[PDB]
Amino acid sequence: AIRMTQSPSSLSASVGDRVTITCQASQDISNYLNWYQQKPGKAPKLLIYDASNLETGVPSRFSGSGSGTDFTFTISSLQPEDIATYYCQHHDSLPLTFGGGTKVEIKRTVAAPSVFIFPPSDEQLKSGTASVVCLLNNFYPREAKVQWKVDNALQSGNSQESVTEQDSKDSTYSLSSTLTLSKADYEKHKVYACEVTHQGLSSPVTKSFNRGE
Amino acid sequence: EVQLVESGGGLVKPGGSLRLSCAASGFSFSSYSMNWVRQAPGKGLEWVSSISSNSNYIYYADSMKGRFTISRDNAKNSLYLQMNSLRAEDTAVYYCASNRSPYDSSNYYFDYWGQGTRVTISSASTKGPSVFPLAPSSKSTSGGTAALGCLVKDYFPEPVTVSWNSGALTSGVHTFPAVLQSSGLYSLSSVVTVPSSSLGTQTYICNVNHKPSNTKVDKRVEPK
Amino acid sequence: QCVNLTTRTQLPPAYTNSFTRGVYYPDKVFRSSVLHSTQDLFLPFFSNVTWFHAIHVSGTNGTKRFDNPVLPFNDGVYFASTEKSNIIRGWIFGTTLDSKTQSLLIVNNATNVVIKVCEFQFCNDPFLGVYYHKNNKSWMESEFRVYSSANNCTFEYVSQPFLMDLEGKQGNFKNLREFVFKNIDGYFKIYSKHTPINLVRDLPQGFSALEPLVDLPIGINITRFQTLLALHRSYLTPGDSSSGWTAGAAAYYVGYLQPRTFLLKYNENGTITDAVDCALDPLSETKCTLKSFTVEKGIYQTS
Ligand SMILES: *[C@@H]1O[C@H](CO)[C@@H](O[C@@H]2O[C@H](CO)[C@@H](O)[C@H](O)[C@H]2NC(C)=O)[C@H](O)[C@H]1NC(C)=O
Ligand SMILES: *[C@@H]1O[C@H](CO)[C@@H](O[C@@H]2O[C@H](CO)[C@@H](O)[C@H](O)[C@H]2NC(C)=O)[C@H](O)[C@H]1NC(C)=O
Ligand SMILES: *[C@@H]1O[C@H](CO)[C@@H](O)[C@H](O)[C@H]1NC(C)=O
Ligand SMILES: *[C@@H]1O[C@H](CO)[C@@H](O)[C@H](O)[C@H]1NC(C)=O
Ligand SMILES: *[C@@H]1O[C@H](CO)[C@@H](O)[C@H](O)[C@H]1NC(C)=O
Ligand SMILES: *[C@@H]1O[C@H](CO)[C@@H](O)[C@H](O)[C@H]1NC(C)=O
Ligand SMILES: *[C@@H]1O[C@H](CO)[C@@H](O)[C@H](O)[C@H]1NC(C)=O
């Protein structure tokens, strides 16, 4: 099958920035390419056909050009609703084959998160597990640091992490940390605290609780 | 108004057979042609089969040759697929899509999409869920605009729907990705940020629905 | 009805070779494993053929134009297409293409064809523009913008969607819809042929035959013709087809005919498999002199 190369795999730029996505094929196919847009948690939608034609109901801010084996997908000025995934697909004689896919993102100002703490439930401890919830809300950029200080002693290898996508409020992330522990080593300490370090935070944020509370 | 009612998902043992169906309502189903495309978790989209318009030309995927049967019925305007799979990776989400040509202008690109149906091929079976309330903990912050949620732990398979005020509240709801546990049971937390002044005014009940296991739990979230 | 488009970005045409295409069955006679010599209108091999690739190129104001000038008809026209998304629909054959003389019209509608000789009042820029948009219900719509008035429609014929439709299997982008038009003794004869290819755009060196399709008994005089493009209306502006729109990169080739003498080889079933043009070069002259595709040593006599 013909190979699709998409460049970049993912680029980040602020609003009102020209965005170029280059799709290249391994065979001359003239203008038989289509561009499909998929919003997160939603079925894909078609934007451009014949590599240069704008459909009805598609915002005019999007455009495309190119021919032969090289094609360009153009965003003249970014607006805060274009965050989605884009796919380029040929259309000649092979039944179908999609490309790798390109996800776009926005480079914007740094943001600080909100830190929430939740102690494990007693019924879970009866079951034999302790799940401490440490939540980071609306942080940017991508990376963050999470630490656990338990009676001034570090506890490691006992947490699971999850990260959400850019939000529609300020295009930030939300992170959830489930500190999972057994009752064997949970009862030998007193003060459990979650600490957060982030580029938007000048110091780790300590949220602590003691035994019996 | 174009509606694509789809059904046929579920979890089966390797080598099983299933009956996918999606009915098109609101347009000339016979005049146009449908098409199929599947998506693995975290993977792109791949074509499956085609039926054209008069069923005169039929196309099948090379990787799945002689495995799937596709048919359509214009008498009641529906599209059926006898899915016979002997491979586990076929676990994915399917979509039946519509074209733009009247009958067949020049091959088949996509114009409309469905919602996607879930198909799982595994030795594991369906298991009941567990509900844990992530209590509204302003704690350091004063009263007002606190986050509360409910977590579904040890459930399988996707999805579980968590709704507040018996489904009346949906804005400001964050659904964390289903974490993959050691046993394979899915687990996800739904957290909403709501004012704390309404904690004692409007009752907060997180209704958790698991259609594959048909388990409904209305967990109460009281002010704290 | 009448619509104007600005689209005056001009550019000269381009030329290619016909190589060895343009051979059609001259009669209804069937023969087997014999060589036949005939004299008739044909397309001389390795010819001077025009290529009309003049429309907007995919880029920043990539030379937008309407590619449909009127052309002389003379004795016969060979029309070749390489197009997949059905941009070209039909044709108009006439003498003055006005409200004073008759003119034959051919138009396809993704179904059975519409054929009629009548007296239309064509617009300045003839075209028909269609668009698929869910307005009352999803995915319908036919349109009509070709002319303003039509008087004295003396013939009607609706038979089939032409061989332009009804593709086979595998293959796919056949993109070699070849047509030859002739007007002899009040009879309009049309030939057609389809052949799969494996290249984006070129005339392959292979050999093919063109079958008779229809012989309409019209009897009107044709001196000029013009093609019809299925304009796509990107209905996102209130200026309809008289405003911003977008379509593909369709193009076509037109060649003319002159009287020639040809040698035709019939296979054992009755299909032409190889032709020899008499007036090409000394080898062709000798091979036309004596009926044979192979010649031995010696010295031979010619014209
Ligand atoms: C394309 O045009 C042809 C020519 O008018 C249409 O054929 C006629 O369509 C009308 C309206 O549907 C019918 O009332 C006639 O009976 C048709 N003529 C026949 C069957 O000989 C054709 O329907 C058009 N196709 C599309 C898709 O618009
Ligand atoms: C085409 O139609 C027009 C209008 O019907 C014809 O115009 C008149 O036709 C009548 C009889 O055919 C003549 O007596 C008139 O002299 C014509 N002109 C006017 C101004 O009335 C026209 O003749 C028709 N042409 C053909 C070839 O049939
Ligand atoms: C189109 O323009 C030509 C010349 O500019 C004019 O003769 C003709 O009437 C115009 N047609 C319209 C405006 O419909
Ligand atoms: C046909 O003639 C034109 C001049 O009229 C010439 O430019 C062209 O090269 C010729 N065709 C080919 C294939 O060379
Ligand atoms: C199709 O829909 C449009 C918009 O609703 C309407 O104006 C038009 O009359 C409809 N067509 C028919 C044949 O009713
Ligand atoms: C062209 O028109 C003239 C005048 O009516 C007519 O005599 C002639 O026969 C026409 N041409 C043909 C091929 O019939
Ligand atoms: C001719 O006809 C025969 C059957 O009568 C068929 O087998 C063959 O393929 C045809 N073509 C040739 C070149 O023999």
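We number chain C the same way Swiss-Prot does; the residues here are 14-316, in that order.
Method on record in the header is electron microscopy, 3.6 Å.
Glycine residues also receive a Cβ, built from the backbone N, Cα and C atoms like all the rest.
According to Swiss-Prot, the feature domain 'BetaCoV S1-NTD' maps to C:14-303.
Where Swiss-Prot documents C:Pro26 to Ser as a natural variant, the accompanying text is: In strain: Gamma/P.1. For the recorded site, C:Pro26 (variant position), the DSSP three-state label reads coil. Long-range neighbours of C:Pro26 (variant position) (same chain, six or more residues apart, CB within less than 8 Å of its CB): C:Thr63, C:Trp64, C:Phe65, C:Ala67.
Among the sequence features in Swiss-Prot, the natural variant C:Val213 to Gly is noted as follows: In strain: Omicron/BA.2, Omicron/BA.2.12.1, Omicron/BA.2.75, Omicron/BA.4, Omicron/BA.5, Omicron/BQ.1.1. In this structure, C:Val213 (variant position) belongs to neither helix nor strand by DSSP; it is coil. Sequence-distant neighbours of C:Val213 (variant position): no residue of the same chain at least 6 apart has a C-beta under 8 Å from its C-beta.
Record note (Swiss-Prot), mutagenesis C:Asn234 to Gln: Increased resistance to neutralizing antibodies. The unchanged residue is displayed. In the three-state DSSP assignment, the secondary structure recorded for C:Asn234 (mutagenesis position) is coil. Within 10 Å of the C-beta of C:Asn234 (mutagenesis position) there are 15 other C-beta atoms, taking all protein chains into account.
Record note (Swiss-Prot) on the natural variant C:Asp253 to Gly: In strain: Iota/B.1.526. Under the three-state DSSP scheme, C:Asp253 (variant position) falls in the helix class.
Using a 10 Å radius centred on the Cβ of C:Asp253 (variant position) and all shown protein chains, the other Cβ atoms total 13.
Looking at C:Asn234 (mutagenesis position) and C:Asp253 (variant position), their Cα atoms lie 36 Å from each other.
Taking 8 Å as the upper bound (exclusive) on CB-CB distance to chain A, the recorded positions C:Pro26, C:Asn234, C:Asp253 give none.
In sequence order there is nothing to list: of C:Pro26, C:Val213, C:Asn234, C:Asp253, none of the recorded positions comes within a CB distance under 8 A of chain B. For ligand 6, the neighbouring recorded positions among C:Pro26, C:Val213, C:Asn234, C:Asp253 are C:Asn234, by Cβ distance under 6 Å.
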